[PDB]
There are 4 protein chains.
Amino acid sequence: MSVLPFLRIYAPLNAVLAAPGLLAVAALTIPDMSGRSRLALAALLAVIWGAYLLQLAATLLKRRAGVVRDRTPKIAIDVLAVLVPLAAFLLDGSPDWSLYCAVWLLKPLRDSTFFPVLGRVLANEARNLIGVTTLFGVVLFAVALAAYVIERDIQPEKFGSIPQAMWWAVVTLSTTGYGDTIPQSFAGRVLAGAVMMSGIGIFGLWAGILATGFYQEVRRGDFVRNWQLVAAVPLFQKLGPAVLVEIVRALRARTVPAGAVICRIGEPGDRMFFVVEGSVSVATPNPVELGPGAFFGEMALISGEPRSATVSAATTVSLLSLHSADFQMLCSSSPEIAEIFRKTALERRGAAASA
Amino acid sequence: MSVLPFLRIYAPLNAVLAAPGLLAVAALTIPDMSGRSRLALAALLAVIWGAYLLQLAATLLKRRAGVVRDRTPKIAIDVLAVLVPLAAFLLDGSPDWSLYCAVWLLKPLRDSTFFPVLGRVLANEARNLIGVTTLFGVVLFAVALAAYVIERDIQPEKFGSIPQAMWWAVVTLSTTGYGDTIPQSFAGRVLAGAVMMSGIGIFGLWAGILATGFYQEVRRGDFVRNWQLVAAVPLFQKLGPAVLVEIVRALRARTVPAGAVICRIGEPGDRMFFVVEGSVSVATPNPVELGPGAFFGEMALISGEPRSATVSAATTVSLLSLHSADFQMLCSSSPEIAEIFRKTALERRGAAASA
Amino acid sequence: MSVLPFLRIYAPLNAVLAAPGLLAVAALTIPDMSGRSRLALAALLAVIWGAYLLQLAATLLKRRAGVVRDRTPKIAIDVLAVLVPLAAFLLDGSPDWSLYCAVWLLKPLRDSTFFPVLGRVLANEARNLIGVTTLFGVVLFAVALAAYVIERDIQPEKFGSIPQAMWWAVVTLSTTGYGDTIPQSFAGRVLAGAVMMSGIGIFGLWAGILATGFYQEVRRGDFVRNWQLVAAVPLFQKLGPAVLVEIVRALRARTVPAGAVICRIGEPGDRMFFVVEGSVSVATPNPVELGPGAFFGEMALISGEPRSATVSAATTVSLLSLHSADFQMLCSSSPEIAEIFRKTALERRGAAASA
Amino acid sequence: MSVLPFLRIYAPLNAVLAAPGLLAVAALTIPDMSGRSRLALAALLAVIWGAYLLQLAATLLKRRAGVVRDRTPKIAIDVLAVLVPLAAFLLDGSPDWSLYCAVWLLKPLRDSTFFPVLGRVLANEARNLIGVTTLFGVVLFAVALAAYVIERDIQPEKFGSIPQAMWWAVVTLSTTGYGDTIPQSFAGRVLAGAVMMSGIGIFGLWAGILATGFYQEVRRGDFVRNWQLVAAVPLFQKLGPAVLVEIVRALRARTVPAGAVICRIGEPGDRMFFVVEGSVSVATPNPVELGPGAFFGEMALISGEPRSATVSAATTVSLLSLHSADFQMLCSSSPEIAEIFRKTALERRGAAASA
Ligand SMILES: [K+]
Ligand SMILES: [K+]
């Protein structure tokens, strides 16, 4: 709610071309199809192949900035990004070679930051997952066994064995309800009463495991990326020690591209930003274009008014952002600091229009 | 649990009439129907049309308070609120013109505050949603592919292609269980074991994304709307800086309409209010009707007793509200403040009955 | 994890007898049944009727403690607890009179504390629920309409009208998957991709609304019930103002009945209690039976050892409870207080065995 | 995200062998099977039987450390781990004796720490569960009754009685959608609209009950296990009282086995550890092998740089772990402490390479 994400966060064409590349698959998978577009898109693989392959060798030029780097991740596919189709092209003479379009699916995951964020936490909380994962199997076979006891007599064809019911079990436990084969008696139908009660409590916990410290990590993502852009602010020599932990939880940074709008005039002033790198277009008669290491919005927030400028992205700017309360927190947190933002709230009343 | 919401929060008839207006649709959609009520409700569209249209031009009189306003949102439908049926009335000569009753559905969303609250946060956290949204597709086709490997032999008619299984996949992944076409073999049925395990963990996270900072926003909704009604209280010059952030998280304001009841006598005193605008009916022999900028409940809370008055809404009052703990927090937070609420807790023992 | 709930929390037989009373229904609902037990349980209604009716008049003796009371809730059924079957007995001469066994279902909800806890919060957060409830209908008909566009041609019998699909919609949206009538084409099947994506995000929020401040209320239930039993402790004149809010969030009270065990000896000391009313059986050679207003466990927690006594419920005791960290919080929170619990941790080393 | 779990957390073979032991079952459960492997795995039960039985008597040697112990839990199966198959072997002469392979399922739960963690909290919050569990049945039969009212006429065969619909009810309420027997009329289909609305709100709460204080318990698991390994650190005489509660919430300990890697060099420094027992392989020209009671990472964190050593597990080490913010919290929390970690951040610049 307090951030302006722009400049094509899904930027790199390396990620873009996996998407059309795999829709290339399906038309090959279908009878009653003409050969015309059949191979037209076979080329498109050769394009994306050739294209990533065109990108490839420039990546293999890893002499740029070659001081200390750990590029096993960023390379682990790019190797396979071209080889796996290649040997697939020959040894799989039949059209099924395209079945090695299981390969580009990681290419989005190449530059999927937020995916290392995923795997990072599993190596802390999987302890829980295992004991639950067992417990899933505990509650599975403990209960999945229960049905073989009963309908083996009159449902051999469906419940004539154990795993036939373990099938029904997880479908019965995992919120699913397929609806192929269901009992007929009372006591077997009695059993289900605790099952949905269970599985929704189980994944009531188990799925809860993920978001639990995942949120910690992403709420931690809002700090680890953002204990940076701190000393750049010339004013933050005076902030207290615990002051930042209270603050930086909320603070997120994003980039805005040149030409875009930052805060349009007259729309309700709901947030203030800290510039640390780039430049702006503060729409005034004398444009107060502030470069790396500035801010604005106190004009609107201390007053609680609309915007005093159609501030717009003159350049590519590394932005921060902040709503009132957490700045009211700052105005509360220090008399020494609100003095200047009082002055700024008078300086930029005159300085916005003047030079 | 600590708020009295009254005065028709679903107030404006602009929102009310979208509801009956669209039930007007369905009777047209049905064979074996008489023409009698068929067109009777066609008029009702003309009513709601004419009615919003009656409202419309008065809205187009936007010279009232025409100083600085951003009414592209509040107008974006009202334009289309009447034009889309209109051209639909002619060009779609067949009865299907009513299919442009997809239009009024936004009219509730016109004055749906809490909907800008919705869209506000998506422009901070969609970063997550995308990488997850991809990851959904990652886990989709990574796994959805897996079934074409197998039952193409003996289920051409169901699993004779890729997307036929991507269909089954999301139904298999998204907690659904339709139950049209399901495998027959072991290994394909083996695969499902991790699927519900996945999809409930995925949306275990992904759906968790929404409520995560949505709650922040609505818990922030309880401040941004309520850093107002602060200086109106004549006592809040002395409150400490961080004191408010601890408090205003809990504080919610709502309005009560005239004539209604506020706290009935003898029912258990569980909360105290801060009046800031309006007037009351404090049921005493001498009614202590306190106007803008007052409070009551300390009589009951410091004692932990029932109510001392059938306090009732004499007028339309802008109310706040507060339970004990967060007022016990206040009584704890300052000796300078509990002195007066001690006095008030003796003044209103005599002043409630006296003048 | 830090509480000992005992003494039959499902105590009152008023609640107990609704359970067997309604199983009395079903045997009447079934052909091929003998009249023998058919009416045997008809009497059991007359028993529970007669029994609650036996209880009833003693309740109508509401002169006990008749000073200030609000018993419209506790009486609202007891009136109907006997009248509704009664007039049902005659006017519904056919056996269907028992269909007014919809009545006792509230009798558990008579003395269901935690049910007023339920309804309390809905009158603060239903504001959200409505705008979501609308939004549910927004997203309902916005999308439910989408299918009538398509398969009306070749599925008149299933998708020949609007509400036929609104049916499929919520089943398609609400995580359900019945599996009666499903499309056949591509684009209609394309549509579902955002639906489960939606409904799990919708109730990802909407169901999240309940637990959100419900947890606040139950976490508030742990205070509002427990700002009591505070001044009874003779030591809590010295606790700091904000000290309690940090503490009482964790503190829960429950009752234990006479004869039961409180903490068995030698089992791992994981918690300490504050007695405020009742008496105990501290299993020592000289039983240190401490009455209203005492505690124990510091012997085990400061040492981190097993229990020093099979402390057991001599009488019906109003207990509190507390784990280490929040007592380590206390030992941290004040040097003035750990002095005595140091002394107590030496006094009860000698006093436990001695007198 | 801040922990290195290693050394086979699923260590004990007592737990390992329940897994293969129960797959031994299913082949017996299947017609058209040869007797060859039929009894080959019957032996494997005798192995696991004999094996746990081999383990058994050594466990019955409970004279080791026989001072004060509560081993009713750890023994409650080991007794039955061998007896239940045994009497099953004879009295159940038919092959169905293996149906007492319901027995080993608890053997993983023998040494399933995190399972006592499970049951611990249910004896605090089941109060809620009951009133909800009733409320489930309230909302069950309140609504489950509703359908018998209607389709008894034209669906005797499906809805000719009460429990036939209670079946459909929970399937209709518990997110399931089996799809065997569904109504045909309007008003009965009207009813479902509030049902999924209900059941997802019910388990929206009820399943929420588990994770609620379960997370408290596991977030408490991160303290109760970790108020230990505190005084071992020679520096923690000076930490403030409330300082730890702020910290130890985040701190988790795990073990790493000998030979493994701890932090590889050049990978991004994202965390620092506190050693308290064991030894390491700090990869330097002069290995700075620090034993029980040490730490490292401040070299990387105060600088925000990669690792200065391929620190690797020379021995089995009891580790702690910590990311920056919570150490930045420490560097913030005390000037007296950052002095030494400044010195250490200069000492280990020279001491890492030197002796
Ligand atoms: K389902
Ligand atoms: K189904």
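When the header is checked for method, it gives electron microscopy, 5.4 Å.
Placed from the backbone N, Cα and C atoms, the Cβ positions cover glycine too.
Features reported for this protein in Swiss-Prot:
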- B:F203 to A: Increased channel conductance (MUTAGEN)
- B:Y215 to A: Increased channel conductance (MUTAGEN)
- B:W227 to A: Loss of channel activity (MUTAGEN)
- B:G297, B:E298, B:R307, B:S308, B:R348: 3',5'-cyclic AMP binding site (BINDING)
- B:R348 to A: Loss of cAMP binding. Loss of channel activity (MUTAGEN)
CB-centroid shell, 8 A cutoff, 3',5'-cyclic AMP site B:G297, B:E298, B:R307, B:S308, B:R348, site residues removed: B:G269, B:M272, B:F296, B:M299, B:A300, B:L301, B:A309, B:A345, B:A352
Separation of alpha carbons, B:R348 (mutagenesis position) and B:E298 (3',5'-cyclic AMP binding site) (Å): 9
Residues B:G297, B:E298, B:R307, B:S308, B:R348 binding 3',5'-cyclic AMP per the record - widest CA separation, whole Å: 12
C-alpha spacing of B:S308 (3',5'-cyclic AMP binding site) relative to B:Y215 (mutagenesis position), in angstrom: 36
Secondary structure at B:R348 (mutagenesis position), reduced by DSSP to three states: helix
Within reach of chain A, those recorded positions of B:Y215, B:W227, B:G297, B:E298, B:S308, B:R348, CB-CB under 8 Å: B:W227
Densest Cβ neighbourhood among B:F203, B:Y215, B:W227 (mutagenesis positions), 10 Å radius: B:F203
Near chain C - the recorded positions B:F203, B:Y215, B:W227, B:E298, B:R307, B:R348, filtered by Cβ distance under 8 Å: B:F203, B:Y215
Spatial neighbour of B:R307 (3',5'-cyclic AMP binding site) that is closest, considering only the mutagenesis positions B:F203, B:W227, B:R348 and their CA atoms: B:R348
By Cα-Cα distance, the member of recorded positions B:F203, B:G297, B:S308, B:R348 nearest B:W227 (mutagenesis position): B:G297
DSSP three-state assignment (helix, strand or coil) for B:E298 (3',5'-cyclic AMP binding site): helix
B:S308 (3',5'-cyclic AMP binding site) in three-state DSSP notation: coil
Alpha-carbon spacing, B:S308 (3',5'-cyclic AMP binding site) to B:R348 (mutagenesis position), which is rounded to whole Å: 10
Cβ-Cβ distance under 8 Å to B:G297 (3',5'-cyclic AMP binding site), same chain, at least six residues away: B:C263, B:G269, B:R271, B:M272, B:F273, B:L322, B:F327
Coarse DSSP state, helix versus strand versus coil, of B:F203 (mutagenesis position): helix
